Amino acid sequence: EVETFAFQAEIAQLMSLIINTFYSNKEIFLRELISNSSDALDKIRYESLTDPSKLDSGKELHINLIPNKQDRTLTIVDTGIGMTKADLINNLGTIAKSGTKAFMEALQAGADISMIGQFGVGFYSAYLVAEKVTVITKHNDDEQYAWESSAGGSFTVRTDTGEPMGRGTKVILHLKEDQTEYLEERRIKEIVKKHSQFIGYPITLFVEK
Ligand SMILES: CC1(C)Cc2cccc(C(N)=O)c2O1
């Protein structure tokens, strides 16, 4: 059973701008997703300071980057607080509706796409290089769910039946045909040491054989 939702108009215009605007510094998407993972890890570690039972679903707090050249996917796995069905559907979009409006005002005032993180909408920068984004998350107070959208103005949410995660968020980027450079081991290295060198959690790059 899969439910299909319609993106808010402001968010839908933000993504379509991201995919269609000719912008060459697309490497900033990894900095935002890693920063999003660092925020999720800061939350779950902060809640465990007054409730250590929240870490029963996992004590390790790390970020994993798993490129796959066969499936043409780049995966970012973090063990943060996770996301609920209300967060995936509403809530998070309500928070981002103001950051989107302010972002589109700043692009016309001189700012570029690289400043998308300063508005709290840095996740949508994933569509700079991905034609389809799948999100698998697990929150301590909800079931495992699957978020998916190929832009177009709509997204789907369903209960995940795959391998359980315990807690955290898995972001799977189905990369575009011309963005396969972000699956190379030395390209992901350059981006991490240049953009996410000061993250307070271990960022492990999974190499392929
Ligand atoms: C930018 C934001 C925090 C809002 C939002 C809504 C739905 C999914 C995500 C995400 N997958 O990071 C998301 O990240």
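Note that chain A carries Swiss-Prot numbering, so the residues on display, from first to last, are 16-224.
Looking at the header, which is where the method is noted, we find X-ray crystallography, 3.0 Å.
A Cβ is built for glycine as well, from the same backbone N, Cα and C atoms used for every other residue.
In Swiss-Prot, a published mutagenesis experiment is listed as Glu47 to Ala, annotated Strong ATP-binding. Strong interaction with HSF1, HIF1A, ERBB2, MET, KEAP1 and RHOBTB2. No effect on interaction with TSC1. Sequence-distant contacts of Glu47 (mutagenesis position), defined by Cβ-Cβ distance under 8 angstroms and a gap of at least six in the same chain, are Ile131, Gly132, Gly137, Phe138, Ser140, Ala141.
For the mutagenesis experiment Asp93 to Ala, the note given by Swiss-Prot reads: Impaired ATP-binding. Strong interaction with HIF1A, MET, KEAP1 and RHOBTB2. Loss of interaction with HSF1 and ERBB2. Los of interaction with TSC1. Every protein chain considered, the tally of other Cβ atoms within 10 Å of the Cβ of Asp93 (mutagenesis position) stands at 27.
Secondary structure at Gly97 (mutagenesis position), as computed by DSSP, is coil. Cβ contacts within 10 Å of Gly97 (mutagenesis position), excluding its own Cβ and spanning all protein chains shown: 25. Among the sequence features in Swiss-Prot, the mutagenesis site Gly97 to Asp is noted as follows: Abolishes ATPase activity.
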